Amino acid sequence: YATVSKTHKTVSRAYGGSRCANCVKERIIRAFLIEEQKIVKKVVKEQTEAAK
Amino acid sequence: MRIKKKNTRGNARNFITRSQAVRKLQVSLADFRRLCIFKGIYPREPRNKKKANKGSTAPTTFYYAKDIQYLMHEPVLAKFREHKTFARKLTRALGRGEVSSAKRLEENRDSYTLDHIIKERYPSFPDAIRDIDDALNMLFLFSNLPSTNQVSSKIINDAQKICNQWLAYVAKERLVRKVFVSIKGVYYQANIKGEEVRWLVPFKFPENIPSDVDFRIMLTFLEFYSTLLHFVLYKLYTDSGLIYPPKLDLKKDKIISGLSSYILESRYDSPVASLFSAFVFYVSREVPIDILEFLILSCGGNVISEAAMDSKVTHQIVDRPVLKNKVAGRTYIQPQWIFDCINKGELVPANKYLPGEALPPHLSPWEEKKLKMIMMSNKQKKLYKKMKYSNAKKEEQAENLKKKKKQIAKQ
Amino acid sequence: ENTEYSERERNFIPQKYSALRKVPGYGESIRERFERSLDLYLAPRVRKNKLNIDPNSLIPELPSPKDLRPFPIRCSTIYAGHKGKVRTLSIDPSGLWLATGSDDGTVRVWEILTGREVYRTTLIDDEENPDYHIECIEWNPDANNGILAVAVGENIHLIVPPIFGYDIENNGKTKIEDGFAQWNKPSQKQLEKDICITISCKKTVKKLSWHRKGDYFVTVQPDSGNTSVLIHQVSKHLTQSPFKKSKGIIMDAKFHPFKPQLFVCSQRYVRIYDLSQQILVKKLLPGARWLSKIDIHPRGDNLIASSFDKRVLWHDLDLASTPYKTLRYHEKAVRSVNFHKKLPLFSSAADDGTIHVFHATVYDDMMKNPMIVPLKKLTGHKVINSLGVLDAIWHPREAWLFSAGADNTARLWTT
Amino acid sequence: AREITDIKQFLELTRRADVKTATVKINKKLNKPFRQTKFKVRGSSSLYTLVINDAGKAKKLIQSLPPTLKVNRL
Amino acid sequence: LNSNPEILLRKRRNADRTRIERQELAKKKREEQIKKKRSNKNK
RNA sequence: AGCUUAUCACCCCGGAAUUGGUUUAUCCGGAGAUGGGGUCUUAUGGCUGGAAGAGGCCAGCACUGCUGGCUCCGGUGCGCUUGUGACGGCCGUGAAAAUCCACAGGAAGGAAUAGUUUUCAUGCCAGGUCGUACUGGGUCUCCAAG
RNA sequence: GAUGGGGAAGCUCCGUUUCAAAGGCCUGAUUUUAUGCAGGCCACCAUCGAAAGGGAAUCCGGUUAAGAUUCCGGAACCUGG
């Protein structure tokens, strides 16, 4: 592989050279859900602090 | 042989990184850069950056391996260590309390000399003249600067003495060819054996010393240039048959303290060196006698300074708003006459520089292609576009100058 | 003063000091010397050679275009009054009737000289329907038939109007109706619209190319993968694929002028397939990312390629796989380039609304590279919606160039 | 070894002037026999061989060969 | 082309940043010295 | 070395159960099958160059080689060696390093008498030393025709 | 199996990370009471051990008194610059 062009070795995608694009979607969805929950957790923290 | 790693041959080992060079030399960056300046070494850029920098894309600075290796053998490296050891031992004595021991140690120390650096840096005498421009500029700048906590008074005095000796040698041999005056200061272009060396001379006015600049590098540059100019002046004096060092008359030093102070003695070939021949020029108080006197002395006869103990002259230089007396025996000419006379070299008429008269401006002495371009290649097309843009930008120099001249001509 | 440091060629403002005494001191002298000293021992020194060649020397010493006349210089006829934008053009073999196709669902025929809209036909009742529209139209190269192929949606319509006369029209119709994706006989509405036969595949007919034999023609079906190209014959109403497996999306495909091989212009490559054995004869690697239209010299010795990415290329079938010369001058995508059938000329069309005509000599057998030079920049088309000359076709025998644009007004150019 | 169908590429390779010798191989085949022939040149990276079937094309290629290039038969 | 030989100098990057940093450092050092002189007189 | 070529696997439409698909071996499908449309992994085969100028099979003369032909088109496994692809399970979840390759990453550098990048193609130079002979009931080992 | 250590009178035995100051990368205008060096990051740590383990790359034809992936002809492929 030290002489083959990167075009054959790498596909035009994020994580293309090490992932099949199926788990990439899963991890993207997981990250988005984690961010949404963190926003929800911060909202819950603000609600709790509104009383104390 | 076995596999050879990519970053082990070629540009990888041909150039050594500055950080790696410092580690190899085991010398502080200050001393390393001092040695580099003394040897006149500079960084270099290979045709490929990543290849030289072990395949890593970083803004690394590269230096030639051979030059650095040769530097390691310089005695100046050992002299630096000797100086550091002496300083440590002197601090030890000072802390102990035996001042006499510190004085004895100081009386034994000797400073290193860059004589052997100059020999290899400038194998032939003409080479030194071919690059003494920067040395002269730095010396002339420092000679006018005031002493501060950074620069000692002795250094400035030595620089001023070197500048005065150089000016005296130039005046005695009348090697001045072209001169110029600008905002940055007055420019002098002498001809030392044909090298047409140019050197800036700033006005003799106070200069502010901002803290932004670092004189430490300037101190080392001046230290090197001092020895360089000393050797050059000694060689020139020996070639011209003049005694060296040239003694100075203390009586003149008290009065004028300048060009005429140095009485150089042993033991004419160009029109510029013949202007004002056998003439005597009077100089007023307003003009910079330091600059004017040197020009007249190099060009023609002597000059009578406005200074006194506090006539047979033919011309008088004055820049007063209104002429005072205008004795019939003295021709009144503005200072611009001397510069224009030197630039022209044929004694430009004096009837254009009378006192109060407007001075003339001073000038420094120095259709089918549209379709045919289709067949041009990408690189050729870009090159042609760049050339066209360069032509257009240069055309502006004339267009905006002619337009402004037209605007000025209205009145 | 607002400029940053190191971009200060003039480090001060020159002033007209009336007198020497008024000249003030300079406080930046220390700064200048400090900067010079730093540059001396820190600025990377690079050895280089400063160019001094004449700027105009780079221009090649090509023959003067005016000496290669005649070539089109101005627009002489305009087919104004079109309801829709003329997407395609089609000049008959006799060079008498110029057919036009637009998105208004109506095909219009304009005389080459008089410019009268002699005949019209409607293909789609829903002129405003965005699902599909007239894609391309082409006249049958064979004479004595007067058959106009009209590609609208998936329906390929062969039209034989009353323009050419009974005998020629009768022969053309008999050629079409000789059979006694799928082929279906025209309906009453189609018959009223002078449609002689209808052919419909699963995908839309984005492009069409006829063969000089008068029976074989090819269609390009983007977003069809294996079935991106299909070969059709009128003489038997038979459809066959040029090869069993087409790779990638394909934009255009045209038969060789005389050889039994079909050129396939893939998105990134142009390939030659011999229909006798369906074997890949050669592959072309143009210096452009995405070809737009393919063109073949009538002599069959040189090939022209056009690309949407500002690139138009000249290809030689004997030089190498790469283009012989790469041309890139248009301000927008090069929509189409068409060779001249008889004269040694060709012109390129781009979305910028500017048409260029190039003279090109093609040696039949001499071992010398072709000589191609520009002739004239043609202007007059209006750029609309970032689009320009959609199509352009040369006269069968004269040095005239038909044109079509998004401005709903086809044009004809004459010397 | 490599095979190329670009006649002009072969001519340019021969025109390089940095090739000592070239060889043309005559062959016989049938589909109606025909005198198949091959043109071969020596390249720095790999040998380049050109396949020619028409006799006239082979004669034209032979004529196009610069006189400075020697052509050893077979 | 007959291009004449020359020796080009590459841009000394970060010169303006270095100048600004030195000016800020000089100002800070002056302020610190003034403060130290103020403090040392009240011991 | 240049074209063509993949079972498996992957993606889109479709939403099955009135239960469908299928291997020698029976497992899979609302966690998306039958069905329709596309993607590439190219091992392995088909054509060409190397390449018939090689080898082999014949024929004439010289009397010391030359001179002339063929070197073609098929079928096939209860025979045997080997590789490859997905499977069935067993229970011991199953050597390391050198070397090479892959990606989250966006500091660094990129312009008007040659701005950066060279995983594209070609041209240029170099690759030390050690053994290579033979042999191989009392050491091991690779192929096994009808 | 040294390395830093411990026991042994000693020829020597233990111990392989063992409470060793056990090296390997980068930046800066030259570091301000004036040219003696400052700062940013990781914490493993030699070697030997296989001609049946992994591996960068040669195929064919011919040739000898004994040698062939080496010798000759043709055509190949790997690494570094």
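Residue numbering for chain B follows Swiss-Prot; the residues present correspond to positions 1-267, 352-394, 405-460, 550-594, in that order.
The backbone N, Cα and C atoms fix where each Cβ goes, and this holds for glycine too.
All protein chains included, B:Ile380 (mutagenesis position) registers 24 other Cβ atoms within 10 Å of its own Cβ. When secondary structure is read from DSSP and collapsed to three states, B:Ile380 (mutagenesis position) falls in the helix class. The note that Swiss-Prot attaches to the published mutagenesis B:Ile380 to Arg is: Temperature sensitive mutant.
Under its mutagenesis annotations, Swiss-Prot gives B:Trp431 to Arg the following note: Temperature sensitive mutant. In the three-state DSSP scheme, B:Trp431 (mutagenesis position) falls into the helix class.
B:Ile380 (mutagenesis position) sits 11 Å from B:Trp431 (mutagenesis position), taking the CA atoms of both as reference points.
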